[PDB]
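Have a look at the structure below before the remarks.
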Amino acid sequence: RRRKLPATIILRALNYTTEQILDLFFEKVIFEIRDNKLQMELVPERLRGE
Amino acid sequence: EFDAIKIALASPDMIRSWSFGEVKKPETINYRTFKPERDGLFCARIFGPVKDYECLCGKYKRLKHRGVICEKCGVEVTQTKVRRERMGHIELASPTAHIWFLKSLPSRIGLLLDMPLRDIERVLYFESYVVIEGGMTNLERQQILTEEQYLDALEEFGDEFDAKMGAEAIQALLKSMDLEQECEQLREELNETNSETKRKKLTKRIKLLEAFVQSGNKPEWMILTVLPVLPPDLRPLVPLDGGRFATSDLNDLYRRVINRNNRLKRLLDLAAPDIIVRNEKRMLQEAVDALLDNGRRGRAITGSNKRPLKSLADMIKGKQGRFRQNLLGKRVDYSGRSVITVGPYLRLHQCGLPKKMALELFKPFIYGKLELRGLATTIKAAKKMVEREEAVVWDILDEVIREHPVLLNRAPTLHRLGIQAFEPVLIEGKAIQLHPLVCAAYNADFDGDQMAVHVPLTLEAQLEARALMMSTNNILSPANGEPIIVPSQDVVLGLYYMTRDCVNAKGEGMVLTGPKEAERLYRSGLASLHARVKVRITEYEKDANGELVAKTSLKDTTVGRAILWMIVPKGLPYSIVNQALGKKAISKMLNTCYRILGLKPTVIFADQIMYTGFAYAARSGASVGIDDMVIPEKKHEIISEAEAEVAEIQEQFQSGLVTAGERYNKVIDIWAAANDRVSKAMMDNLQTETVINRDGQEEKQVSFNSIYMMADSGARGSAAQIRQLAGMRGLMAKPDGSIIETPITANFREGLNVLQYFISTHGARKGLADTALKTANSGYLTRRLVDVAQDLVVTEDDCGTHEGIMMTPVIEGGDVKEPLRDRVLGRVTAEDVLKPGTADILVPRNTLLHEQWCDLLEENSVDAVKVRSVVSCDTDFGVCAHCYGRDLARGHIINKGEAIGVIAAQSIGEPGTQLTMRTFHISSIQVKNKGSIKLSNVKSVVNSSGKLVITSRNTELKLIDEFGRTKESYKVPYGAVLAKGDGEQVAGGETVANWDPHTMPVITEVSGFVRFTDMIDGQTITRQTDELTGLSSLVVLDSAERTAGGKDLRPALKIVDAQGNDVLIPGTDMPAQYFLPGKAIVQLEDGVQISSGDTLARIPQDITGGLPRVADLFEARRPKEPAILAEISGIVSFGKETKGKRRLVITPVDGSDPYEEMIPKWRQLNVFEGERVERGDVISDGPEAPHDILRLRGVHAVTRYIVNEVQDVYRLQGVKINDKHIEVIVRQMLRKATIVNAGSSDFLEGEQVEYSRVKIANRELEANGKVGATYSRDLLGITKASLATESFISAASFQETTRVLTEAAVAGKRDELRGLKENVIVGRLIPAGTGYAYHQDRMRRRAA
Amino acid sequence: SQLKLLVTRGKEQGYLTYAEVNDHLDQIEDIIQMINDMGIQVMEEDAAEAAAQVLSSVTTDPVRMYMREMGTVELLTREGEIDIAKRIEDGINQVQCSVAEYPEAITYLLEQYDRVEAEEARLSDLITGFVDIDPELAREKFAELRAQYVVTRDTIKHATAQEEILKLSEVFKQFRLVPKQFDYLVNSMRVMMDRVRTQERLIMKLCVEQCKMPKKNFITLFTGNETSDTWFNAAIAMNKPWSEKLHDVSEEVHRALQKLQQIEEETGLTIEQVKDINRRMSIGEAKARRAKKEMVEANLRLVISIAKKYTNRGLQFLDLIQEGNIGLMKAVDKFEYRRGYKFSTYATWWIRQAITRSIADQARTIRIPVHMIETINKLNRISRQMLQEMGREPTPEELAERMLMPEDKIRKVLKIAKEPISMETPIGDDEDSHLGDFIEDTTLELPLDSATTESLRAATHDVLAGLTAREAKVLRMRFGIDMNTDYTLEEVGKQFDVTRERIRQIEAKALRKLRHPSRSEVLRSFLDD
Ligand SMILES: [Mg+2]
Ligand SMILES: [Zn+2]
Ligand SMILES: [Zn+2]
């Protein structure tokens, strides 16, 4: 019942960092430099109704 | 005999004046003998003797030693009751601070010394010094220090500091400060700093100081140095059987404080280190502070009991405390309880009594009679013989009870009809009889419910009970004049079974010489109880001046109705028993009997209707049989169809056409439609299934099914539950409100498998759980209504004013939801009532509108009746009797003395139980019928179609009939397409207005061309071209749409002519250029032509009913979406832009418009910045707050809004309640007020005070040559209007006791007993009722 | 604006649980109780601006405040405690020499010693022993101070006297007299300076504090002669206007010189000797007291440890500690390192008896003797080792053979305990009826029995109506009827003036006529066998 903290404060206290935390909690949308207009990979069902 | 109760701070010499000695020791009693200790918390000398007329050492033990105080034991021999009266005092070793001036909310010692409470806290608990006589070094009296600072001030000088810490410091602070000095100082420091916060703050604080001034109270009296102890008796040390004892927590609290005081004394004579002594002083302040009260201090310092010790103030406040519980709600001698049963034989004016209870309550009466007769010798013999219960005592008891009434009463007394007096009838057995027509008045069934009987002892009490309270005098409900002795549950079924035509039965269609021959023919078994018949009767339709003119006929009717006629009295016409005579109609029958023929005939006829109805429902043999619950033959058909439908929706949902969150709603609506269909089918198959064949062919009559007969009769139950028997039973929603989509397709005549029953259990559980919780607050809104308007009674006879309200029906374009009959029955007209022929004065000035005047107006159709409300009654401290009206249990004009505040409370409350306990929630004016049309506020012009269209705002439609009335009204918004004009006798079924939510136009007043001004693209707006077909247009853009290069401009399609001007709107000094707000959908491009009234740019854009909607509604709480309106009446115009909120000001016709405030555009404007809107005109959004209705449209609107707001919560429920009562609570809601200018007054101008002081003051100052003064009308919610009170005992009894007391303590308030809550406390008579004579004559005694 | 924001939020939402008030900021409890009445209606799952101002100003558990007070307190060193002790001793020696600096102090010493030699006290109770068995040594030693004084009387005429008054003081320092004799001359020494100092308040305050007399003129006049009129009655020729005001009191403060010459006589020597004597005394005395105050500070850690185990036998935790301190300071007067010891072991003896002698004193609503509490604690402990040992339970008979007491002296003590019930106890029914709501009265006259008695004084008035004036009056005479009455038979013999014997005859005649059945049957109604 104590003072509120930003939730990932415990995780950083749990020996965690930016990369693997945002890996564990979200997916991966990979942009790349494919030489021309930032050619991007995508999952067809990953981007449904929108 | 006393009067004018007083209160104030207590001086130490006062407290020494009370005591008869000082407690010193913490011993209490002797543990071997139980005699008191020497000077412990139970003393012989101090608080007196222990038993009747003896010392404690035993030296003197006679009554002849009365008064003389012994010399060895020194206990003043007197009555032993004196221990209840004496008080002890305590001399504290050091000062200590009273908690009530310390830790109470407004901090009576907080703002008495300029300090923050935490500062004086740090002072009190020995933390940091406070300077007094602090030299001209750094401080004089206020600022705190530290021990570093205490020693660096004691550094470099020992003289010139003179400060202490804790109790003594605060004591020298108060004992040094003067009142007059600081008041005059901050007086001068006030009017030069009357900034809006500073002014009010310093003014209120100087008010407190001047209140301290004129009180003669001394601030250092606040800090305690002598502490007074209760007498011993009120904190006894009773002996319990078995060697144990029982004490009150006051005892050990006193003991602990005495222990800490003795310890500090011992410390002081030791000159021990100041750390230990300071902890002792802190501890004693703790002890006393937890003594006077337990809450402000942190931890209620409990005992060996794992409960908190219960201190002093807790024995005054709270539910349990003396005030709220034991000082009004107290047990009674001569009163008994029992279980109630029916016994329908006995008349309404009496009740059966058990013989044992009757011989108990009237024991002393029977003793008195047995001594008056000489049937005994003395009282002892009388008691012995009545305990033997010999024969003579029965006749003595039958004699003494004979005319001696008793009060009956139930646990939940909601309204005054919950207590009625009956005449006893000695019954064997142990139940309590009851006339069944009085259960409904009590609201008690016979499942084992228990009344209580009190005996009126006093002869004035006997007469009060008989003449005011006896049931026969109290038949009409107080919340509305409806008779509340109506036939309740079973006599209506018998009467309905009696008056019921059947097409063919025995003796069909004969002629009968009278009703009597009808009875003789039926009981003999020659005709049926209900066979259609021609009967000869005689009705006494009294028409002349009290003339009962008889006239006979040959009525064609039932044998049953002819029988029932024999119990109708002379007055009524036969057309009242010549119907089916259900539950509604028979109540109407009793109502008409009262209305026509007085009271006594109505009571006699009520008992007759009950007797005959019971007897014929006995004859009926009306049963309920399993065959009588008919299942429709076409039920399974509908079930198959609906299951096909649900399968269809499921098929489509697998087809990907619908959401689950809409599949749900579709199946719900499917099953609901199937449910209503099943109900209609079952009603058809049951309501009239009975076919009968007289003379061959069969004919249709209403069914004789004795479940239908108990629903159509309205005796018990309705069509819906009968559906729940035969048809399908609902859908059985979950507890919250989520309906479970698979219904219970069964019924109750068939079974319910386990899941059907389980689905039923959700709703059953929630409903029962929340009906056991309207019990937890059966009387919460009743309490909080009574405790605000209790102090209001009819006091004078007429105040001779003319104000009131103009009554008009509650119609919203449908049918007349409330005719002018009900809203005016029983009130007093304030002026004449003029027929629309404009010369027909119908009721001059003070004609109480009974049924007859209201009748005459009914067939005369005048609907303009200015009736004197209570809320505008000019009377002081009460209300004009002629202002209130007549709606008593008695039909006549109210009589002075009646506590109409309380009956208003109990009427607005007790149907509240009949409401739903939980707050539940729920375009063109097409003329619906025939008539003419009237546009009120019709400010419009012949528009583009040459027709009418709303250029005004508050045009309200009206179905004008030729009667002289308003048949059906409507609201017409701005720019409505009025397909006709005003004053057209029109046809029925016609839409005479049309308008679009997406088209709120800015249509032109007169002609012009499409010639723009400021409408610049890129700077102000966007050159829109809706090129789906290619149309370009300059729609107005808001500031987030306009750039900054044009935001300081005002777009408008300027009104022009063919010449080059800007044609100014006639009536204003402005040329017409219709300035437009954001989203102003424009079409007409630059240069186009228009004419008068053309479409310029047509911009686009549930009622609750619970009970706690009403308590809120009686609180004037600012709703979420308030609607502010105009304070000025004139042409309006915009202002600054977006300082968080838009700005705009309502310009007068000639004056000044300094009125502007933060108008947020999240709340949408409904008026432009170019209209002449008057004060009280719709600009803001949402629900109007009731406050602004008062401050803008006055008191009469805020009350007509509030009664017409809370009435419709009852109205939406089907409940009925008179409007008179909802005003009397209003009149308490607006009792306080604020001032406009002092003038000849004696208060602050920007101040608040109750109405009546002003109301007596500046009406008197007109009598003087001096000036009158002006005042603003405040308005307080009931619980906020209730705290503001002139008493200080009426407030302690219900509100926060400590808050009232300390304030009324420091204020030196003096209460002179008035109102009804205080005189009950003191136990004298009440000012209101029978004791209105006893209290006026005090005024003659208080007039010399 | 943190708490200002939370109170804005309270006026917004109108109910705020522990989550916010714990997370929007003991003092926690305090602030929640304060936020209650904006009004806000706070829960657990002129006040609005008033409470806003009190919630705009940024614990009082006296135990927490007491720890914080004790924060600057710390354990003192052992031989450092010896140093504080010897400082106390130096203070007591300063006070001893001060009293011996007063010769007539030793004169009253000889007075008490003669009174015990005249047998006004005990020869071993006159003093708590000398600093050295048989009183004739210490008594003759006191007699030495007798002769050692009268050898001193030869020499105030001053060089040989000053060191002769002290030789009976150096012998004085090697003694240890009982404190009552110690404090008497001291509390007389306390009386001595108040008398003399009050004189200068009549002497100097009536010159330096009224007559505009600068401080130099009195100090340059008084101190230096200090006794005669050369310092006071010579100031009235000061060539001053305020020294001219030295006339109206010249006969009055000269009285104050008449009181000083008394005090110089009463002191026997110059008041400035007596001044710096008791000045020196309380100079070290406060330092001596200061030494004790220092030591008591660094031993409360013992007392909080001691009281840690007595707590929950019905006494407030800060009440245990204060009784604990009382012993800790009483021992500072008594603890002696003169043996070489730790005060820590010595203190807990006094501090144990402090808590327990108090705990049996002021820890019930009915008090009981410590020797009875001596009993109850002896049973309850001896109840333990018998209940645990024999099996089920000690029957009071079984206690009779463990403790051979008569078992009706025992069983009465087992009726002694179990202090009274809180009359505000909540009874069942869930009705909130407390226990006291059912305890009835016994002082009330039964309303019927009052109704009976009103006929009695009527009914006996009936037969006493139909009496003879003598019998009707004599019976009202003989019995306590209709007055402050019951005059004895000799007393009725006087008023009626007949005879102490004759009255009983007519008294016997009185009811013998009233003993008639069928004549006084009214009171026959007031008989029920
Ligand atoms: Mg019931
Ligand atoms: Zn006595
Ligand atoms: Zn009135």
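Note that chain B carries Swiss-Prot numbering, so the residues on display, from first to last, are 16-937, 948-1126, 1133-1375.
Recorded method is electron microscopy, 3.9 Å.
Cβ atoms here come from the backbone N, Cα and C positions, even for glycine.
What Swiss-Prot lists as Zn(2+) 1 binding site is B:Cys70, B:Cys72, B:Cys85, B:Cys88. Residues annotated as Mg(2+) binding site in Swiss-Prot: B:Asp460, B:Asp462, B:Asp464. Annotation comment: Swiss-Prot describes B:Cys814, B:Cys888, B:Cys895, B:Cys898 as Zn(2+) 2 binding site, evidence class experimental evidence. Quoted from Swiss-Prot, the note on the mutagenesis of B:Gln504 to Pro is: Resistant to antibiotics salinamide A and B. While the structure shown retains the original residue, Swiss-Prot records the mutagenesis experiment B:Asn690 to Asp with this note: Resistant to antibiotics salinamide A and B. Quoted from Swiss-Prot, the note on the mutagenesis of B:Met697 to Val is: Resistant to antibiotics salinamide A and B.
Listed in sequence order, the recorded positions among B:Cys72, B:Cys88, B:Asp460, B:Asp462, B:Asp464, B:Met697 whose CB lies under 6 angstroms from an atom of ligand 1 come out as B:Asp460, B:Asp462, B:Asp464. When the Cα atoms are compared, B:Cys888 (Zn(2+) 2 binding site) and B:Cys88 (Zn(2+) 1 binding site) turn out to be 67 Å apart.
Checking the binding-site residues B:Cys72, B:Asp460, B:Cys888, B:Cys895, B:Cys898 against ligand 3, the ones with a C-beta less than 6 Å from an atom of that molecule are B:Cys888, B:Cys895, B:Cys898. The highest number of surrounding Cβ atoms within 10 Å, among the binding-site residues B:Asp460, B:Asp462, B:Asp464, is found at B:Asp464.
For B:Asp460 (Mg(2+) binding site), the spatially nearest entry among the recorded positions B:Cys85, B:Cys88, B:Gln504, B:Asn690 is B:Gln504, judged by CA separation. Highest Cβ count within 10 Å among the binding-site residues B:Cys70, B:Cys814: B:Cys70. Distance from the CA of B:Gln504 (mutagenesis position) to the CA of B:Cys85 (Zn(2+) 1 binding site) is 74 Å. Cβ neighbour count for B:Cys88 (Zn(2+) 1 binding site): 18 (other Cβ atoms within 10 Å of its Cβ, all protein chains included). In this structure, B:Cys72 is the one among the recorded positions B:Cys72, B:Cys85, B:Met697, B:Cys888 with the smallest number of other Cβ atoms inside 10 Å of its Cβ. The two recorded residues, B:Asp462 (Mg(2+) binding site) and B:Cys898 (Zn(2+) 2 binding site), show a Cα separation of 44 Å. Among the binding-site residues B:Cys85, B:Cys88, B:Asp464, the ones whose Cβ sits under 6 Å from an atom of ligand 2 are, in sequence order, B:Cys85, B:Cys88.
It is B:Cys895, among the binding-site residues B:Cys895, B:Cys898, whose Cβ has the fewest other Cβ atoms within 10 Å in the structure shown. For the Zn(2+) 2 site, the Cβ centre of B:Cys814, B:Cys888, B:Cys895, B:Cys898 serves as reference, and the other residues of the chain with Cβ at most 8 Å from it are B:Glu811, B:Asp813, B:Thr816, B:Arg883, B:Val885, B:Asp889, B:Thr890, B:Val894, B:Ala896, B:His897, B:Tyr899. The sparsest Cβ neighbourhood within 10 Å, among the listed mutagenesis positions (B:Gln504, B:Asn690), is found at B:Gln504.
Mapped onto three states, the DSSP output places B:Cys895 (Zn(2+) 2 binding site) in coil.
Here the candidates are the recorded positions B:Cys70, B:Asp464, B:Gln504, B:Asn690, and by Cα distance the one nearest B:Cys898 (Zn(2+) 2 binding site) turns out to be B:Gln504. Within the set of recorded positions B:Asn690, B:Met697, B:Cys895, the entry lying nearest in space to B:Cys88 (Zn(2+) 1 binding site) is B:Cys895 (CA atoms).
Distances between the Cα of B:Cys70 (Zn(2+) 1 binding site) and those of the recorded positions B:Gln504, B:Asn690, B:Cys814 are shortest for B:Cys814. B:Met697 (mutagenesis position) sits 92 Å from B:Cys72 (Zn(2+) 1 binding site), counting Cα to Cα. Put simply, B:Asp464 is the one of the recorded positions B:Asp464, B:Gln504, B:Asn690, B:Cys814, B:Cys895 whose Cα lies nearest to the Cα of B:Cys72 (Zn(2+) 1 binding site). The DSSP secondary structure for B:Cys814 (Zn(2+) 2 binding site) is coil.
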